[PDB]
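J.: I am attaching a structure below and will ask some questions about it afterwards.
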Amino acid sequence: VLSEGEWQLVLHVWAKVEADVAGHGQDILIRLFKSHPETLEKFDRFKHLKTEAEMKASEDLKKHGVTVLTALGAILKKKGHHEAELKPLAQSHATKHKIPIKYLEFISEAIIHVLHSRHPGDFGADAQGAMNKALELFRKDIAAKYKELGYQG
Ligand code: 6HE
């Protein structure tokens, strides 16, 4: 479990995301797609995008980044008590979208990448460690739900 102090490090940094969810979302999805291009193929609406410029200009990709970070932010704000939030997310991502845990690791890495990039003076090792622990917990719990749902992930 994360300590309360660890959750406060997580939520202090997420409050930065909350100032500009859309812009953080764009950065995160673009980082994901550039670092792991196979992930882009999972998105039927977005897999035609050829360049970062096209990704930045996509209003629908911007909207999707808001969708993703809105969901993740609610999960983080539960401070581990996220069972209800993970049910629909796990079901769609296991059954419909077919997103392996390794791809959830990739987007976690992108989130951390972007936080470190955007917030160079207020995202140190301890804050990054706490964010990592929160994302690890999310993935652990999603993986358990994937198994319950019948997906190997
Ligand atoms: C590599 C692909 C990938 C990865 C890593 C994710 N997703 Fe997912 N995603 C999320 C939401 C709220 C929705 C719309 C409702 C739904 O269909 O469930 C989608 C839809 C989608 C859709 C339509 C697709 C293809 C999808 N998501 C691929 C996808 C949230 C997330 C979150 C919170 C994460 C991880 C932090 C995430 N996605 C990682």
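The numbers used for chain A are those of Swiss-Prot, and the residues that appear cover 2-154, in sequence.
Structure determined by X-ray crystallography, 1.1 Å.
The backbone N, Cα and C atoms fix where each Cβ goes, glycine too.
These came from Swiss-Prot, pasted as-is:
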- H65: nitrite binding site (BINDING)
- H65: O2 binding site (BINDING)
- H94: heme b binding site (BINDING)
- 2-148: domain 'Globin' (DOMAIN)
- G122 to A: In metmyoglobin (VARIANT)
J.: If you run through the domain 'Globin' (2-148) with DSSP, how many residues end up as helix, strand and coil?
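T.: Across the domain 'Globin' (2-148), the residues distribute as 117 helix, 0 strand, 30 coil.
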J.: What is the Cβ neighbour count of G122 (variant position) at a 10 Å cut-off, with all protein chains included?
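T.: 5, counting other Cβ atoms within 10 Å of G122 (variant position).
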J.: Looking at the binding-site residues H65, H94, which sits with the largest number of other Cβ atoms within 10 Å of its Cβ?
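T.: Most Cβ neighbours within 10 Å: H94.
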J.: Please report the distance from the Cα of the residue listed as 'nitrite binding site' to the Cα of the residue listed as 'heme b binding site', rounded to the nearest angstrom.
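T.: Rounded to the nearest whole number, the Cα-Cα distance is 14 Å.
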J.: How many Å lie between the Cα of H94 (heme b binding site) and the Cα of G122 (variant position)?
T.: 34
